[PDB]
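Below: one structure, written as structure tokens.
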Amino acid sequence: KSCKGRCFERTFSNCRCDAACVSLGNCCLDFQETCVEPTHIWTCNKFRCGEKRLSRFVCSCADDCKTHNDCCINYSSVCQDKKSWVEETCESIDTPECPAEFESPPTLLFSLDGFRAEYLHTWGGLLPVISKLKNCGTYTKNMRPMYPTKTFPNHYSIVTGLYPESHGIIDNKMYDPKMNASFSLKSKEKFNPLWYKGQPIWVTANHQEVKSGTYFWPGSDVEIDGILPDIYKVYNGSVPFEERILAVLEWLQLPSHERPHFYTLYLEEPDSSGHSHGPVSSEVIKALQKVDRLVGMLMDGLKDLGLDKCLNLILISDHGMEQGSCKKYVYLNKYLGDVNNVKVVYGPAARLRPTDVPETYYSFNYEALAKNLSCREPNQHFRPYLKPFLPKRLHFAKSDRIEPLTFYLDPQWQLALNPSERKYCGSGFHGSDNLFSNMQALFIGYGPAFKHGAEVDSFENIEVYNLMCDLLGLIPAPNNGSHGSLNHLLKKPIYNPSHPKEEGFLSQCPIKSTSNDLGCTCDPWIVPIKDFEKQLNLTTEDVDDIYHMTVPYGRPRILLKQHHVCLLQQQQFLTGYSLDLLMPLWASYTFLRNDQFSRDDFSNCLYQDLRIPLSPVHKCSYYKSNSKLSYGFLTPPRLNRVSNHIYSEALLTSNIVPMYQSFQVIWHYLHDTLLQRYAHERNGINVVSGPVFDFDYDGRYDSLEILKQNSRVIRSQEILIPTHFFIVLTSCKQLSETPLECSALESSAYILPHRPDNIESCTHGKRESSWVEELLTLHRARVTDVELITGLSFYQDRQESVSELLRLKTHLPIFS
Amino acid sequence: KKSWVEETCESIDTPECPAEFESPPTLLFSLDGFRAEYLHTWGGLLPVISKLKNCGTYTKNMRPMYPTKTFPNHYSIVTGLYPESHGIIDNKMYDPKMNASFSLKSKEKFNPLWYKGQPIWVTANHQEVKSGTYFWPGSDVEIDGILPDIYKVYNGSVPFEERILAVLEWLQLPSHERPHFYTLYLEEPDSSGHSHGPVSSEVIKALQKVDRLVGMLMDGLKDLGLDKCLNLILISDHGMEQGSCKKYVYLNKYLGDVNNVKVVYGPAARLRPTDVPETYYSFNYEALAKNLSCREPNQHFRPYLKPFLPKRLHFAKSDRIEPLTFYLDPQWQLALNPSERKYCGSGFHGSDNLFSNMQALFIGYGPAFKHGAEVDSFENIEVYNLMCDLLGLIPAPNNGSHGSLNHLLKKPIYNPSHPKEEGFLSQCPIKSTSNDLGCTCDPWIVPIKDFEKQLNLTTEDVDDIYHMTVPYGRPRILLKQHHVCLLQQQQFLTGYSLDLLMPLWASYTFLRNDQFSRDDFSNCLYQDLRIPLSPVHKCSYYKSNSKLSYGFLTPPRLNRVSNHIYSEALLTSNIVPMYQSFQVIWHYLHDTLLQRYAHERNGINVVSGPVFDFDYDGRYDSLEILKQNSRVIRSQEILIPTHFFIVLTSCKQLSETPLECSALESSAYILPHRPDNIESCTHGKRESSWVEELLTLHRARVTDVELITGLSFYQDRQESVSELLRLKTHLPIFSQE
Ligand SMILES: *[C@@H]1O[C@H](CO)[C@@H](O[C@@H]2O[C@H](CO)[C@@H](O[C@@H]3O[C@H](CO[C@H]4O[C@H](CO)[C@@H](O)[C@H](O)[C@@H]4O)[C@@H](O)[C@H](O[C@H]4O[C@H](CO)[C@@H](O)[C@H](O)[C@@H]4O)[C@@H]3O)[C@H](O)[C@H]2NC(C)=O)[C@H](O)[C@H]1NC(C)=O
Ligand SMILES: *[C@@H]1O[C@H](CO)[C@@H](O[C@@H]2O[C@H](CO)[C@@H](O[C@@H]3O[C@H](CO[C@H]4O[C@H](CO)[C@@H](O)[C@H](O)[C@@H]4O)[C@@H](O)[C@H](O[C@H]4O[C@H](CO)[C@@H](O)[C@H](O)[C@@H]4O)[C@@H]3O)[C@H](O)[C@H]2NC(C)=O)[C@H](O)[C@H]1NC(C)=O
Ligand SMILES: *[C@@H]1O[C@H](CO)[C@@H](O[C@@H]2O[C@H](CO)[C@@H](O[C@@H]3O[C@H](CO)[C@@H](O)[C@H](O)[C@@H]3O)[C@H](O)[C@H]2NC(C)=O)[C@H](O)[C@H]1NC(C)=O
Ligand SMILES: *[C@@H]1O[C@H](CO)[C@@H](O[C@@H]2O[C@H](CO)[C@@H](O)[C@H](O)[C@H]2NC(C)=O)[C@H](O)[C@H]1NC(C)=O
Ligand SMILES: *[C@@H]1O[C@H](CO)[C@@H](O)[C@H](O)[C@H]1NC(C)=O
Ligand SMILES: *[C@@H]1O[C@H](CO)[C@@H](O)[C@H](O)[C@H]1NC(C)=O
Ligand SMILES: *[C@@H]1O[C@H](CO)[C@@H](O)[C@H](O)[C@H]1NC(C)=O
Ligand SMILES: *[C@@H]1O[C@H](CO)[C@@H](O)[C@H](O)[C@H]1NC(C)=O
Ligand SMILES: [Ca+2]
Ligand SMILES: [Ca+2]
Ligand SMILES: [Zn+2]
Ligand SMILES: [Zn+2]
Ligand SMILES: [Zn+2]
Ligand SMILES: [Zn+2]
């Protein structure tokens, strides 16, 4: 006989089933796989179907296991001869297998709050359902959230495609000076439409006659354009997760004239366990597994309705999670004392404003305060920023809702006004720089639209608005996502993106102007040979040769609406010169690995470009011992190896720009030591440098109206000082190819703030190698970020498709 | 029917055994590489081990021995000995006197000559107690020509369930065949730790796997009516750490590709030359060690000649240990080149046994161990004695302080005693007549005879100077025959060796409000008339002496009554020989640090003194050995301390000064006395940084000091001996975070 139904029970029969049988040799021959191996295996087998229920077992195959919800993975397959969704081998859904009632597969946006990308990297092997969606769907190791990395801003960005600065919800707590009211999830203000700007996707769907069923989502229980989703629930976090899923499974079974084509679904885990117990806790592993089973519940649900090959699922997260520490909490009362005149939004992305509402608010002198708090301590883990001086990549300035004074915290650090304001400091948190690795987010696309088993590089969550529009078949509202940049996630792209066209025609700068005295004493070192003037008759039509050497990927295209531009060709660079501003908009050149460039001194030597109008600010006299500002070169002076003298063309008046002395430190180091290194390390490097004007800090190139207003007079001469300086490095992926012959491109891009001091960098004690390189890295940006803020368009002549180039251009590296 | 894990906690005050069992046996259950932290973080995924913890006696960390490897620690647990003593110093090792190498994969594994000391099953055998070891290091070997009564030759392929069923069956054997001691050994979570790293899915799985097997056993014992009649020690050998190819040091960078040296790769790497064993002793490791010292700005490895490793590690006294060892920073590892090392991405261990992630698991559950008691960290060598007390065995001589774990037990078997004095407490009458020491003292300084006349005014109050100096009892001299005076002064008590003409210890109390003088006191000594005048007590001897200087065991800047310098501190009985370079360390420690600790702890009590361990066996040197290591410096015979010890003590309650503690707080250090400071690679650094780092590295147990000096502290304290044995054996964990 067997031990079935007799495990550790009785002895009378010829063979025993109790622990005494091993010493005696009395064991029934299945005692091991009937009563012992179930004590520490989690998987059913032929011996266990219809077993006696025992507590000792990890996992049950007893018939009564369905009621208690403790069956094994394979209780369905082994003991009931049919499988769960998770168990079925991967299959390629090239065309959607739908029921006859369904005219096309709907999309479901399933959000797991605080599911940091890393959870799946590390704990993937404890999460077979989500792992199957990943392996059978389209995955990315990181999806970049928006700053601040909080729940409301990001959830609303996903469904709008907008930056928080634009869509209105900049944090779960915020105050508006023009409404004179505060926003809070716990408040009634939550349901006031005036907060939620932009167009959410369900409103987009409504305007184009597509139904929507949102179980939970930020915004969906609000009349945004006087429009709610067709089905929707007012937020109540107490509603068990299973109800949430059953309810959407039921909405899917509704008749077609009642049935949504778009769905959302939202769970508060693993976020909740993330705060209470931290991201490396037992409680999070439990929350993770809990949520994996609920994603499984849904998949079986869809499998039971014959929809599991007829649904486009985006499984997604708002932000990641990080471990807090009472040892990594900054309190301002230390530098300020206990003060009553300021409110601080505590956290890693802390913001500050004065108490008076809103009379004191604008004229409070935040500059003074910000300076007070700057560089107080040796390795300060917080840095005060007036919001237009935050990094442009964060896109966190253009809103009254955002306070004038913000704080940037180092990873793991948080700020409050004092110990009483903050939450408990030992908790998990989020909100930090959206490029920190632990703030990265989850994205898996699975369905008949998404490629199977495709892994892709990180993209920002604002790109998803357009994707869901393409999936639902909707014309997207204007957003900050580059339409078509995610085509590589899809089997068959709906949208084919185009390069933007140049607005106008270009003007001619011919060599006309007569030489004036610029008032420069040039060294004997410099080589302005009489013949130099000939060089000015070089044109771009000097096909490739020098033209290709300067702009091998195509020349930047001017998108500025009406803006008079010359293309000035030189031997080793090409300048795009604005006649409107009498200033170069960009210079483009290629530093080959073997190229040298001289550290001879070129103080006070300028060469009047005869092709352009002579401004009083092109003259050396203007800067001669000028304490207020100086000038800089968009292309460094480089050496002619055969003569061993410098290319004078770099000293042309069309190659200079206004530049604070302090910034020159950054600009010098970048060119003197760094650009040489990158050239060496990448087998050559291609540069496009240029000034930037974003005085309204809206992240986009300034109107000519706005430029007028921000011109200033310095030596009784009108001059316009760049808000930032941009640079776009480009080289081949294959180190065997120089930038003039890349098969595929590698792109870095920066938008360096142009500030008249360097307090941002707290230089005292440091070395330039340390602090300048740190500053570049902090102000790293997307190529697209440059494009938006300058009105230029790169890489247009490249053989690659536009959607390919849109990936290259929207990319940004993750920190750590 | 409930399983064991399911049943409510119950207090087993007396063991409920079957009639066949006359007393509860003990089972030593080892989970390899189960780092203490696994239970801290993943406890809520481990209900069985969590129940044992909550219903038993737990410690958040059990300190393993250095190096934190599998064989050394497993054998230390069952011996109570340091690896330097018990012979197994690593899983791979070479002996010059046997001219053979030891390897787990080798046949040498079974050679008895490697396994020194007495394992507990051999102890049991000698005292007629049977033993069943399922797996353990040593147990498949004839140590004293003795094997355990039941034993298995190691085979890691044997499934874990067989291992447990087999012990459960041995428990059911007839009493004349049945073991009273059992071991049981699993290779997880260690294996998953290496392959996939601590903090991987695979480790969580391994952890849960092992939790269920501990559960299998508990149900097993519950089915035999033994689950209230068994003393279980659930234990681990060491912890685990994540490796990285970015944190691997390769010596070929500084040496080139050389064929004349072998390196044991890892975090506790050791080096010896290839020739076996002709080149081995006369290779000049000094030169090499210096070559490799301070080569790079934040070097994460540091070469050590093995007697200069920290004394707390107890890792020098063995031929098996190579002359040149390396100390690595947390997470770092060293090899000769990329080819020697294992794959660098793996998990590893072996690092400093005070790193947090090397800490180990210990849970005691049974009718002997308190239920739901959490205790402070202890070292695994303490377990030998505990298991002797549990099995009822007289323990072989080990390095564990017998009785220091009594607080883990409901009813202690052993009541420890303070060791009695054996040195010869001789008189020192004030007899010596004043010679010229050749010191030009400043006018600033106050002379000695006046010092009492000076003394009365502002100083009148009645209070006790003996208690003010040694409030916890005076150190007791355990040195076998050693002539000692107790020299009383106003603010300190010096225990003065007449044999060495040198103070063995000075004891004093720096009260929070004690004034600290800023006066300059160069070249001023006061001949103590109570002691014999040595030529080495004279200032002239050190006058512009480049070779060495002297130092004070009690700072002269410390002074209760005034802004002036304490004259009694400049007595010739308060000085010791001291390299100029070490003075940097010693000055900072007293000028800035001691003041701070005094402030931060509402006063501080100090006991400083020299140390002589020339044979580097961790114990006070024989007078024979001291003779041999004497040297002549200014044509004068002098013996230079190998280390300097210091023992700080203050109250736990900050409201109490050290003279009135209810409970004590103890730090202790054994600072190496080296003639340069290359250990600290000072260039570029500040003293605050590098001196404080050095103290921390050379922190030690109070007991470590006791062993190496022959002194015995805190004897007059009201607390029991076993209480004080906790205080004395304690050491802080280096927190990673
Ligand atoms: C991220 O993506 C979003 C959307 O794609 C972009 O946000 C838009 O940005 C533009 C420019 O900042 C905004 O356009 C401006 O809107 C203002 C308000 O418009 C309403 O209110 C006025 C009443 O004052 C109504 O009359 C009008 O019909 C609107 O209902 C206007 O004040 C601005 O007008 C200016 O430009 C026009 C050109 O048409 C001039 O003729 C005017 O004189 C004036 O100077 C302008 O229209 C738009 O509001 C933003 N939309 C949203 C949703 O935020 C972000 O720019 C983008 N960020 C990126 C890519 O970095
Ligand atoms: C950790 O704990 C261990 C064990 O408790 C300590 O190590 C032991 O220390 C003892 C002394 O306490 C050591 O004893 C020494 O034994 C050596 C070898 O002795 C054997 O061989 C000789 C012949 O070669 C035989 O005659 C002898 O009987 C033994 O069989 C000797 O080299 C030593 O001899 C010296 O001292 C004795 C004692 O007075 C003199 O009579 C001799 O003339 C000679 O000078 C000595 O007897 C013992 O080896 C160690 N045992 C073990 C198991 O390691 C550690 O010290 C301790 N560590 C710390 C830090 O405290
Ligand atoms: C070291 O231990 C391992 C594990 O026990 C040994 O491997 C085991 O070898 C045995 C015998 O070769 C195998 O046992 C089984 O026998 C039955 C015969 O009816 C058969 O049904 C099974 O397929 C199997 O052959 C077994 O595969 C294997 N593993 C286990 C868990 O038993 C190994 O032999 C030991 N000795 C060494 C390495 O010297
Ligand atoms: C550069 O080229 C222009 C033509 O684009 C030259 O212009 C001529 O200059 C001469 C002498 O100054 C005049 O007499 C002509 O009227 C100009 N244009 C003609 C003939 O087409 C100019 O001289 C050239 N400059 C240099 C430095 O080479
Ligand atoms: C929230 O949900 C729970 C679910 O059981 C319910 O009992 C409770 O009444 C709900 N509250 C509101 C305000 O809807
Ligand atoms: C900052 O403000 C405080 C008062 O809040 C003032 O005492 C201090 O001088 C200011 N600046 C600095 C750099 O300390
Ligand atoms: C030690 O081992 C080596 C290895 O071959 C051998 O050559 C040598 O003779 C042995 N003995 C000595 C004393 O070197
Ligand atoms: C370290 O060893 C290398 C071996 O080539 C040598 O060149 C270097 O000078 C050595 N450093 C010393 C002896 O200090
Ligand atoms: Ca702008
Ligand atoms: Ca010694
Ligand atoms: Zn969230
Ligand atoms: Zn959260
Ligand atoms: Zn081990
Ligand atoms: Zn290991």
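Using Swiss-Prot numbers, chain A covers 88-903, in order.
Backbone N, Cα and C define each Cβ position, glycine as well.
Now, the feature entries from Swiss-Prot:
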type    : residues                                                                       : note
BINDING : A:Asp200, A:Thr238, A:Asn259, A:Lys277, A:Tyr322, A:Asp358, A:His406, A:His517 : AMP binding site
BINDING : A:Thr238, A:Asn259, A:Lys277, A:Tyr322, A:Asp358, A:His406, A:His517           : CMP binding site
BINDING : A:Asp358, A:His362, A:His517                                                   : Zn(2+) 2 binding site
BINDING : A:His362, A:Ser514                                                             : 2',3'-cGAMP binding site
MUTAGEN : A:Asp200 to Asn                                                                : Decreases phosphodiesterase activity by 95%. Abolishes formation of nucleotidylated intermediate
MUTAGEN : A:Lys237 to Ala                                                                : Decreases phosphodiesterase activity by 40%. Decreased formation of nucleotidylated intermediate
MUTAGEN : A:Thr238 to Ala                                                                : Abolishes all phosphodiesterase activity. Abolishes formation of nucleotidylated intermediate
MUTAGEN : A:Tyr322 to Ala                                                                : Strongly decreased phosphodiesterase activity
MUTAGEN : A:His362 to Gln                                                                : Decreases phosphodiesterase activity by 95%. 65% activity can be restored by addition of Zn(2+) ions. Accumulates nucleotidylated intermediate
MUTAGEN : A:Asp405 to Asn                                                                : Abolishes all phosphodiesterase activity. 10% activity can be restored by addition of Zn(2+) ions. Abolishes formation of nucleotidylated intermediate
MUTAGEN : A:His517 to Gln                                                                : Abolishes all phosphodiesterase activity. 60% activity can be restored by addition of Zn(2+) ions. Abolishes formation of nucleotidylated intermediate
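Structure coloured by features recorded in Swiss-Prot.
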| residue | record | DSSP (3 states) |
| --- | --- | --- |
| A:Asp200 | mutagenesis position | coil |
| A:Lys237 | mutagenesis position | coil |
| A:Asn259 | AMP binding site | coil |
| A:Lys277 | AMP binding site | helix |
| A:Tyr322 | mutagenesis position | coil |
| A:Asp358 | AMP binding site | helix |
| A:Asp405 | mutagenesis position | coil |
| A:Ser514 | 2',3'-cGAMP binding site | coil |
Neighbouring CB atoms within 10 angstroms of the CB of A:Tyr322 (mutagenesis position), all protein chains considered, total 15
Integer Cα-Cα distance in angstrom, A:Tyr322 (mutagenesis position) to A:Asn259 (AMP binding site):
14
Around A:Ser514 (2',3'-cGAMP binding site), how many other C-beta atoms are within 10 angstroms of its C-beta?
18
Among A:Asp200, A:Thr238, A:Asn259, A:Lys277, A:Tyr322, A:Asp358, A:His406, A:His517, which the record lists as binding AMP, the farthest-apart pair of C-alpha atoms sits at a distance in angstrom of 22
Cα of A:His362 (mutagenesis position) to Cα of A:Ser514 (2',3'-cGAMP binding site): how many Å, rounded?
5
Within 10 Å of the Cβ of A:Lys277 (AMP binding site), how many other Cβ atoms are there?
17
Counting other Cβ atoms within 10 Å of each residue's Cβ, which of the recorded positions A:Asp200, A:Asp358, A:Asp405 comes out lowest?
A:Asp200
Take the mean position of the Cβ atoms of A:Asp358, A:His362, A:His517, the recorded Zn(2+) 2 site. Which other residues of that chain put their Cβ within 8 Å of it?
A:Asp200, A:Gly201, A:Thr238, A:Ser359, A:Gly361, A:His406, A:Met408, A:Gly515, A:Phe516
If you tally other C-beta atoms within 10 angstroms for each of the recorded positions A:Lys237, A:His362, A:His406, the top scorer is A:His406
Could you tell me which of the recorded positions A:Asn259, A:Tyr322, A:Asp358, A:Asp405, A:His406, A:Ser514 have their C-beta within a distance under 6 angstroms of some atom of ligand 12?
A:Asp358
Which entry in the list of recorded positions, A:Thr238, A:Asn259, has its Cβ near the fewest other Cβ atoms, using 10 Å as the limit?
A:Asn259
So if I measure Cβ to Cβ from A:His517 (mutagenesis position) and keep only same-chain residues at least 6 apart in sequence, which ones fall under 8 Å?
A:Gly201, A:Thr236, A:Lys237, A:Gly361, A:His406, A:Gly407, A:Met408, A:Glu409, A:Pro435, A:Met526
Going by Cα-Cα distance, pick out whichever of the recorded positions A:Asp200, A:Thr238, A:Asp405, A:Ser514 is nearest to A:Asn259 (AMP binding site).
A:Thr238
Rounded to the nearest Å - Cα separation of A:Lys277 (AMP binding site) and A:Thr238 (mutagenesis position)
14
Spatially, and counting Cα to Cα, which of the recorded positions is closest to A:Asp358 (AMP binding site)? Options: A:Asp200, A:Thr238, A:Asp405, A:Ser514.
A:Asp200
Rounded to an integer, what is the Cα-Cα distance in Å between A:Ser514 (2',3'-cGAMP binding site) and A:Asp200 (mutagenesis position)?
16
